[PDB]
There are 2 protein chains.
Amino acid sequence: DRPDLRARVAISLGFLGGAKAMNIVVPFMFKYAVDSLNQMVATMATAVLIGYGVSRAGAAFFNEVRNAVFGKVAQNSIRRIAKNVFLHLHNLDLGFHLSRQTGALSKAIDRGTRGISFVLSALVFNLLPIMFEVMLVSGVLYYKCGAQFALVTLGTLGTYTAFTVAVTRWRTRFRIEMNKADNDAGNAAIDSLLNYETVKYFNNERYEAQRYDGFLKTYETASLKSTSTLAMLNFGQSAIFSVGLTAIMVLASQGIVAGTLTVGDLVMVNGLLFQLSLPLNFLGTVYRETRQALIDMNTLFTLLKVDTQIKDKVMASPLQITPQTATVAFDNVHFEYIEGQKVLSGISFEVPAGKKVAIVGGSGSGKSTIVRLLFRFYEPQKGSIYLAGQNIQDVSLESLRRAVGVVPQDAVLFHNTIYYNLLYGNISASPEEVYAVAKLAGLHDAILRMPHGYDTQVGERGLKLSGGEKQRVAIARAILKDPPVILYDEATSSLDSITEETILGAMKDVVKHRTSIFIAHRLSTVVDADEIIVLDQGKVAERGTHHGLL
Amino acid sequence: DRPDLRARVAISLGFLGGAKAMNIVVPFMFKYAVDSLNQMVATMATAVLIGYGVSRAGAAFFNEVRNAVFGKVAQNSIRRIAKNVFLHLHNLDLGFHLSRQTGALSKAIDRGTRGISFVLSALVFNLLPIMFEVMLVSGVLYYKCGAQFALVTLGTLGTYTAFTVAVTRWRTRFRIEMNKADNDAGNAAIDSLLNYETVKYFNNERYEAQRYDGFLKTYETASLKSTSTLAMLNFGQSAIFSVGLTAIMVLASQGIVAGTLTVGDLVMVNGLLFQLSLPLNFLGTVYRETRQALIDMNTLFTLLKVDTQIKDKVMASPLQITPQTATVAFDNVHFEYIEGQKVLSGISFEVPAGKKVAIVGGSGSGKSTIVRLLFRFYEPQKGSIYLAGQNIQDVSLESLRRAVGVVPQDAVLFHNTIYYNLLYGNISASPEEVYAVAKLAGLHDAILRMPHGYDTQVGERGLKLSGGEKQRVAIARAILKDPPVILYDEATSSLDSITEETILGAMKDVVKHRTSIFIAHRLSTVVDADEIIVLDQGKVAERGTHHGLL
Ligand SMILES: Nc1ncnc2c1ncn2[C@@H]1O[C@H](COP(=O)(O)OP(=O)(O)NP(=O)(O)O)[C@@H](O)[C@H]1O
Ligand SMILES: Nc1ncnc2c1ncn2[C@@H]1O[C@H](COP(=O)(O)OP(=O)(O)NP(=O)(O)O)[C@@H](O)[C@H]1O
Ligand SMILES: [Mg+2]
Ligand SMILES: [Mg+2]
């Protein structure tokens, strides 16, 4: 609906048309020059030669301005689809991204974008202009000279395309065979290199060389066959074009002898047919990978269509929240991660406002399931969840996400500065608040002990950090978010004792005048809970204070 | 020194020359046809047109037969260098392959071979033929018409190549910028995908999209600049060729007006210059990656030149060996794997013929160093090694390798059938001996319990196997080799007890009437040794039988 893109497309098509027109005009110019020189007074011939030169220069200019304009508009379009698909991809369920246990999604999306761009560019720069050229050639040859010339040029193009189509598959089979042979040789080389200790242990240094030589023959025959068939295809194309040129020139000469049309008219049709024939090898060399581009586009489309999982509901009502009330509770919670495997069943808690509640389990069965469920990653098909009297599934999503904050079991940090990771908790927060939160988290000492401090580079490719710093960063982010409800899922892996008391004190500071749900495996960390819940074989069996022991 | 390759090269060059000659003849043919039709009787014109067609067809045929012949000879050469470099690579020291802790060597060697082939093919198919074309054009234009035509065509080529060289670098800088921007965008996408849990934890789903959009601009500007500069370069080329054609045709017309040369001579020089100009864009599009091919070739050459490490000595005397004698011993052995770190020092053993000697150490300091040294992987610069009174360093290498057999600490198996791995111990061994050895090794029961048996596929990509089967395979290979001296370096990792007694019985069968050096960490495995050697802090301190305790 943007007129700018329509204007650019129209300009590109008009430039294509003008370019084809000038390409058609050029042989007319040459023929007029030849006739003028045959008649002889040289001023007219010089003018026609200058016209020939400027016409072909203008044709090239038109081609290239069309190329530049369409490149700009297409690349802008690629920027729009890529930006949209990125946001769309970051909306699916957690299960899909857990299944996609690789970073191949970025490669897939970029490959699809490049493939779409390549397909569009190849189509608009080859298919339409070549068909337009053929139509203009046929029309001008039929009107200027006769029907026979148009018929013979159409026949020449028909036999050329038929031959190319026939040879393409008979060559791609050999290409596939060579590719498989090369892969086999590479795998054999990998195995021989890997078994080098055993190779040295025995006398087998020449046997591996002989095997590699045999594999080199297996690749050799296919390579030779592919080269030979490529040469044969090129011969077919060139000979077809030669026969076409010879026939058209013979027809022009036969017309000349009768005196129907003037001498010097065969050279124009020769040049015109040849300039028609020029781009048909560029056509093939770009069609070579169009199938792969289309395959990549299909893969991207399928990945976009895996988006059938949508946890968002309709009628997004607002969430009424306040520091008081907000009594998180359950009602007959049953849920299964694995189809038919009751990981969690019969769970129902009761957390009053301002009270710290800690849940403790064994090796683990649903300990992190509470964190997953309360943040609305999965739907508890049985029972319900209550938050200030509001069901999780009956309220607008991202507002619920903003209401409750979580300190995760694990931690991942963006490949940026520490200050950016701290600020990630609240984008519109003042830097002074960020510094105060970081100081409150008991991390500023490690920041000043860092090689740089706030601006030090931390990431996967940055300097490595232990678990304690990541826990401090997560706690500080939770503080910066400032949620009325906090879910601290402390990591199962232990750390230094002093760090444990520091994080315990930090969490005690967090709990002040708010609701906190603690997950831990150490009794000393949960002695301060108002009520403690014990999880056994996926069920709740024990509730109460620390006086219940274990 | 093979006349076949010289004959093929001569045939290819002769076909190239004939092809260029025919390409030169074609415009002469067209000019003769034009003059014949201008004079008019049509039989001569028809004959000249037929000659034009057959001449251009023959020129294409000559090009392509040259292409096929040189492809064959070059690919054969590639097969020779690859086969030689594989054998040369499997001759270096163990340290180089330990340092090369990747399978990238095969990729490097294949990439280098393809790069050498590509460089040779591009050179022989573009540089020489184009220079020959230019020389023939200049000569024929100077002799047939005059010096001015040759001068102007040489000037046109000079300005074309100067413009292309000038624009190449100014475009490759933009190419580098675009490549870096694309890499940055991909890395940002990787980070955003990896931090998806933290993205969902907060409200930051649109912020990542905005950042990706900014990166898309950073890539966008470079892409647009590269497309624009490519279009500008193409305009420069086409306009230069247009000016050249216009100038040459104007000169031909000026010559025609004076009557010095006949009408219809401008079209021949036009077509001749254009067919000269035809391949100069193929030239650039193949030169695009010649630098990368040369870089790969340089990397392969450097890797071949890392071969300065050569443990082989001169004056390879034969090794006198017999089941008797062969008393392996040391004399003040000191060696350091890490420069300045005395891993092994002051080691001197004494193993009489037919006696089983076991060495036992702590966590490990030089336990496998004995296995490494006796098989001549490293040189003990201090002291000497005695084997039947023959120094290891003063005898031919691979015969010493064949004399002594080793059961390794670890094990690796070729990605082939079990029968092939068993036969790898002795290539020229009868299959019946292989079956008898396998049965003696206590493995045929597991073979018949296997899904297939002898022909089952076992490898990295095959079915996985535990350590016990690998140990049985190694023992059976050692039996098939049948060495007078055996060094059994039993793995530090333990296995099933019953498997331990079975392998102990197998080793006891091995020791019969031969010399065996055992390495183990279990006292029960070494109680049967004639004398036991205890290694402490890299030195020998305790020697004797089992009565010495520990
Ligand atoms: N995406 C998933 N699909 C299926 N099962 C899952 C998935 N994620 C986790 N589980 C299972 O959920 C069970 C309980 O998980 P969790 O709540 O983390 O307790 P835990 O991991 O066993 N104890 P802890 O290590 O302290 O968290 C585990 O045994 C997992 O096998
Ligand atoms: N290629 C090498 N370069 C440098 N140091 C090495 C190399 N190989 C081994 N070492 C070191 O030398 C020591 C001797 O290793 P080795 O002779 O295998 O006994 P071990 O590894 O100590 N114990 P075990 O597991 O019973 O073999 C090891 O501790 C290694 O760290
Ligand atoms: Mg957990
Ligand atoms: Mg060892």
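Chain B uses Swiss-Prot numbers throughout; the residues present, in order, are 132-171, 185-694.
Looks like electron microscopy, 3.3 Å, at least that's what the header says.
Placement of Cβ uses the backbone N, Cα and C atoms for every residue, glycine included.
According to Swiss-Prot, the feature glutathione binding site maps to B:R315, B:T316, B:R317, B:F318, B:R319, B:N378, B:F379, B:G380, B:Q381, B:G428. Looking at Swiss-Prot, you'll find the mutagenesis B:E433 to Q noted as follows: Loss of ATPase activity stimulation by [2Fe-2S]-(GS)4 cluster stimulation. Loss of the ability to couple MgATP binding with stimulation of ATPase activity at the nucleotide binding domain. Loss of [2Fe-2S]-(GS)4 cluster transport. Among the mutagenesis entries in Swiss-Prot is B:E433 to D, noted as: Significantly increases ATPase activity by [2Fe-2S]-(GS)4 cluster stimulation. Increases affinity for Mg-ATP. Does not affect affinity for Mg-ATP in the presence of the in the presence of [2Fe-2S]-(GS)4 cluster. Does not affect [2Fe-2S]-(GS)4 cluster transport. The annotation ATP binding site is assigned in Swiss-Prot to B:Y481, B:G505, B:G506, B:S507, B:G508, B:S509, B:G510, B:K511, B:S512, B:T513, B:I514, B:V515, B:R516.
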Chain A contacts among the recorded positions B:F379, B:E433, B:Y481, B:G506, B:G510, B:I514 (Cβ under 8 Å): B:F379
Closest of B:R317, B:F379, B:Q381 to B:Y481 (ATP binding site), Cα positions, binding-site residues only: B:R317
Nonlocal neighbours by CB distance (under 8 Å) for B:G510 (ATP binding site), same chain, sequence gap 6 or more: B:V487, B:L488, B:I491, B:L679, B:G682
Among B:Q381, B:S512, the one of these binding-site residues whose Cβ has the fewest neighbouring Cβ atoms within 10 Å: B:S512
Rounded Cα-Cα span from B:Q381 (glutathione binding site) to B:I514 (ATP binding site), Å: 70
Using Cα positions only, nearest of the binding-site residues to B:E433 (mutagenesis position) (B:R317, B:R319, B:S512, B:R516): B:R319
Distance between B:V185 and B:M171, Cα atoms (Å), gap of 13 unmodelled residues: 7
Fewest other C-beta atoms within 10 angstroms, as judged across B:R315, B:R317, B:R319, B:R516, which are the binding-site residues: B:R317
Among B:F379, B:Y481 [binding-site residues], residue with fewest other Cβ within 10 Å: B:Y481
When distances run from the Cα of B:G506 (ATP binding site) to each of the binding-site residues B:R317, B:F379, B:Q381, the nearest one: B:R317
Under 8 Å by Cβ from B:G508 (ATP binding site), counting only residues of that chain that are 6 or more apart: B:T636
Among B:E433, B:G506, which are recorded positions, the residue with the most C-beta atoms within 10 angstroms of its C-beta: B:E433
Where B:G508 (ATP binding site) sits in the secondary structure, as DSSP reduces it to three classes: coil
Collapsed DSSP category at B:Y481 (ATP binding site): coil
